[PDB]
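**Student:** This structure is in structure tokens; I'll ask about it shortly.
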Amino acid sequence: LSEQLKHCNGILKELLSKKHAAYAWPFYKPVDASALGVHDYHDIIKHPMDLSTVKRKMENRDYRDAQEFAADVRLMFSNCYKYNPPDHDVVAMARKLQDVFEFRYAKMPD
Ligand SMILES: C=CC[C@@H](C(=O)NCC)[C@@H]1N=C(c2ccc(Cl)cc2)c2cc(OC)ccc2-n2c(C)nnc21
């Protein structure tokens, strides 16, 4: 990995760690629309994303730069905001986790 992508991998480890598990767990695996009963999810969200998919792409060295990594993580959060009403518990959780991501991502090295 490039030096910037190592920082990205370190953020990803933190997002999956026990410290943040109370609000991060909804984002661990892909949305199973049938299991959750949200039969309109794939009509509204055209590009699903989740942390296990980000992790698999990083493992296979599939990100070209830090920007591609950030776009996926932000996609994951934007899907959550797009589908759900603003006062929903899961949107608060997404908020909370995204503040962890954005704060540490802003500390990128040269
Ligand atoms: C995709 C389904 C929509 C949400 C839902 O279940 N109900 C609202 C109509 C759902 N809520 C949640 C959710 C709702 C309440 C609380 Cl406290 C935590 C998560 C959700 C749950 C999961 O369990 C394995 C996985 C993905 C979730 N998720 C994401 C991500 N964005 N919305 C959700």
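Residues 346-455, in that order, are what chain A shows, numbered as in Swiss-Prot.
Each residue, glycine too, has its Cβ placed from N, Cα and C.
Checked Swiss-Prot, it gives:
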type	residues	note
MUTAGEN	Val376 to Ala	Abolished binding to histone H4 acetylated at 'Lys-12' (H4K12ac)
MUTAGEN	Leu381 to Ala	Reduced binding to histone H4 acetylated at 'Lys-12' (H4K12ac)
MUTAGEN	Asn429 to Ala	Abolished binding to histone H4 acetylated at 'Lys-12' (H4K12ac)
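Set these features in their place in the structure for me.
**Tutor:** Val376 (mutagenesis position) has a Cβ environment of 19 other Cβ atoms inside 10 Å.
Annotation for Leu381 (mutagenesis position): no same-chain Cβ neighbours under 8 Å separated by at least 6 residues are found.
Within 10 Å of the C-beta atom of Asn429 (mutagenesis position) sit 14 other C-beta atoms, taking all shown protein chains into account. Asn429 (mutagenesis position) falls outside any helix or strand according to DSSP and counts as coil.
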